[PDB]
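Note sheet for the following structure.
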Amino acid sequence: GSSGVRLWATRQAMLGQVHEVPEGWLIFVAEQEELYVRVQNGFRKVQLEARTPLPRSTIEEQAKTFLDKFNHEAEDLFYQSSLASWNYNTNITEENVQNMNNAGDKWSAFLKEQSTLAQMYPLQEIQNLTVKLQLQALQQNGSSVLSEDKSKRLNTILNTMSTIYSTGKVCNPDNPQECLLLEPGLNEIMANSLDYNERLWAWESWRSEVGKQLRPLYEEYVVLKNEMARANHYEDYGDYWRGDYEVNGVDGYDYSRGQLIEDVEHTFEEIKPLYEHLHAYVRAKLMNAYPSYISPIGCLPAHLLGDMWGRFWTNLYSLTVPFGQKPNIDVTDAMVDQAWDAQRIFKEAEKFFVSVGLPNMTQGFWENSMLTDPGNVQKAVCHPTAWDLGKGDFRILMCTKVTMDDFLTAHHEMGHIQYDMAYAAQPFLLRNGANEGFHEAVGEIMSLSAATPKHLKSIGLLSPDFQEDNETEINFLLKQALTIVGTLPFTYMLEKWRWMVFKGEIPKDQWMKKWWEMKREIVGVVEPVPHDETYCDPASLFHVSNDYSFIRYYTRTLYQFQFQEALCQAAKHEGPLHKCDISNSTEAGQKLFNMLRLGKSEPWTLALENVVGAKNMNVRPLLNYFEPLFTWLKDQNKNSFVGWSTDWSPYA
Amino acid sequence: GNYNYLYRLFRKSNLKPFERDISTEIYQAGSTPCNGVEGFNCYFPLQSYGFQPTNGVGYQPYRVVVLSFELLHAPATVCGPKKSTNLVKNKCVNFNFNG
């Protein structure tokens, strides 16, 4: 049968009424706070533990209520800052500048108030993974952990380094009044002009007037960040940046900050045979252009890698082309013939996104964002940016033209937007990518998919009569290797160098003695002229001098290769990975959106495991993508020396 | 942004059917009384909703009307009468003229 639970006022009433209480009927005493079970000819007291007072809101619940209230206020405040940011970037005016000051101060003050209001909430007793992740992402004091003077000094130094890099100007000895900046002056000169002396001077002059100036600033920046990290229970500032990839609280998915370093080391070792052959071929081709400036046995000059830091070897493609008479993959004729426009490019990207199974895109983007150049009466930023303004607002700000590149950037910005629309369901704190290499990877794979000849043929960009030969595939593989695989050692060595310089393993009087020697050995990049310790060459880059973790580029490339291979596997495509296309593949879009919606609500390991199939960052897709390149690279370097000599330098 | 429209973000408890809550008593998540002002763990029951054309479809403004067709002891009125049934003359028919 079935029985209920009885309750009376006094124990005397319980005794007088327990006679008619059937067996199995629980008796609860409000006066005595006791529990009894009606047994045969009696009632047995049920043991009860210590009194537990009613919590109006547990400490976990108090954090939940605070986080919800903060997120609700953050959505409006961030949207106001985002729209003010949009207005400034559409038109740069004095009124536009001042509302950055107001929005920035208001957002920072609100963030500081909530972070202080969140710091008392303990993360140990909260078992809610989403709530704990929100609190730790909100409790990051950062520079505020130190004193006011120390925090202000660090911010002022950081602004100084950014200002020096941005306004770094070099004047030629022939005309001291004539001076040029790094961009677009030094970058274009060292990417197109083939003069060794001009490139060498610009490389040396910039690293002199920037390195010498930044050397005390970067050194004080390093120590201030290191001491801030110590105050934040971090071994160094590199450990602070690796904390984004750090995962805790999830069984089977925990990731430590040291695991990221060892995976980067392991992946670089895997790419080392492929990069060595790529470097050897690029080295060999430079003798074909300049036989009396570089030696095949030695390394390659930093300024002769197509840029100053050796970031991109794409500028060396004209100097390293295997078959210059073979035309590259370019469909610019289709643009002019059919009068293609930027709005049409985005419309085709949306249509392609519909084809791959992903849903449509909001019309508020079209009515609030510009694609072409917005006339000339106003100044607008033409840099490719995708905007997540919050509360459903998604925009893109760039002077998009009608070039294959722009068609890829449009796809890239759509890929950024798709991520922004995807984790939008997650709370404001969790309404972002799991790490800094996910949002860029989605845009990159979208650009890679949009650049495939099959996708162009499907939408008519590529002529149906176009043929696919070995030379075109080899040149495309080399071009991708220079652009992406070429920058992998650059990201690998720069982030590594920043790691032990923050760890304090590099003595001050030997800084450049390590970087320039390590550059020659691990990567085989050699400085054209010697630099003493007064130089600050590693900090001459934008990201390092602007408080940016450079491990994003290596992680995003590792993710983008894994995503592309996983999409190809889900799209049952037949053919080489470089020719693989995800067009008309609903499996690819659905699989991609499975991790896209997660954002940072789940650990990045779970997001990665969702598509490729594992939490590791193995470069197997990279080897498979460039296996025909690797065999061709081995064929080209079958007689050419492979590797690099640490001893050799251009000045020696 | 449109900020003249508010939504009840916080309330003491659940709402009963067909109930309009206009009270603006300060929500007290914590134990410290608000006493008419916002302090520690004290938030306004109504949050200022911002309406923008730039917002997404799920967040776009949507004018929504709910209708409750309640039948009671009074005669039922709100409907569209069939009427139609175009009148036919010189033919034996089963007419019905408003009863």
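Please read every residue number as a count from 1 along the shown chain.
If you're wondering, the header gives electron microscopy, 3.2 Å.
Cβ coordinates come from backbone N, Cα and C, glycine included.
Quick look at what Swiss-Prot lists:
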- A:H543: active site, proton donor (ACT_SITE)
- A:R207, A:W515, A:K519: chloride binding site (BINDING)
- A:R311, A:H383, A:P384, A:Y553: substrate binding site (BINDING)
- A:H412, A:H416, A:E440: Zn(2+) binding site (BINDING)
- A:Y79 to A (Swiss-Prot position 41): Strongly inhibits interaction with SARS-CoV spike glycoprotein (MUTAGEN)
- A:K391 to H, A or D (Swiss-Prot position 353): Abolishes interaction with SARS-CoV spike glycoprotein (MUTAGEN)
- A:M421 to A (Swiss-Prot position 383): Slightly inhibits interaction with SARS-CoV spike glycoprotein (MUTAGEN)
- A:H543 to A (Swiss-Prot position 505): Complete loss of enzyme activity (MUTAGEN)
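Candidate recorded positions A:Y79, A:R311, A:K391, A:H416, A:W515 yield A:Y79, A:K391 as lying near chain B, with Cβ-Cβ distance under 8 angstroms. Within 10 Å of the Cβ of A:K391 (mutagenesis position) there are 21 other Cβ atoms, across all protein chains. Cα separation, A:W515 (chloride binding site) to A:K391 (mutagenesis position), rounded: 46 Å. Close to A:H383 (substrate binding site) in the fold, though at least 6 residues off in sequence, lie A:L397, A:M398, each with a CB less than 8 Å from its CB. The secondary structure of A:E440 (Zn(2+) binding site), as reduced to three states from DSSP, is helical. A:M421 (mutagenesis position) sits 14 Å from A:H412 (Zn(2+) binding site), taking the Cα positions as reference. Checking Cα-Cα distances from A:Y553 (substrate binding site) against the recorded positions (A:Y79, A:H416, A:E440, A:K519, A:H543) with a 10 Å cut-off leaves A:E440, in sequence order. Summary: among the recorded positions (A:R311, A:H412, A:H416, A:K519, A:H543), the fewest other C-beta atoms within 10 A of the C-beta are counted at A:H543. Cα distances from A:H543 (mutagenesis position) to the binding-site residues A:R207, A:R311, A:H412, A:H416, A:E440 are smallest for A:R311.
Checked against A:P384 (substrate binding site), the recorded positions A:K391, A:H412, A:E440, A:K519 differ in C-alpha distance, with A:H412 being the nearest.
The DSSP secondary structure for A:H416 (Zn(2+) binding site) is helix. Under a cutoff of 8 A between CB atoms, and with a sequence separation of 6+ in the same chain, the neighbours of A:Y79 (mutagenesis position) are A:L389, A:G390, A:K391, A:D393. The Cα of A:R207 (chloride binding site) lies closest to that of A:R311, out of the binding-site residues A:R311, A:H412, A:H416, A:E440. For A:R311 (substrate binding site) paired with A:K519 (chloride binding site), the C-alpha to C-alpha distance reads 13 Å. Highlighted in sequence order, A:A302, A:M512, A:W516, A:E527, A:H531, A:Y535, A:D537, A:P538 have their Cβ within 8 Å of the centre of the Cβ atoms of A:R207, A:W515, A:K519, the residues recorded for chloride, and are not part of that set. The two recorded residues A:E440 (Zn(2+) binding site) and A:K519 (chloride binding site) have their Cα atoms spaced 27 Å from each other.
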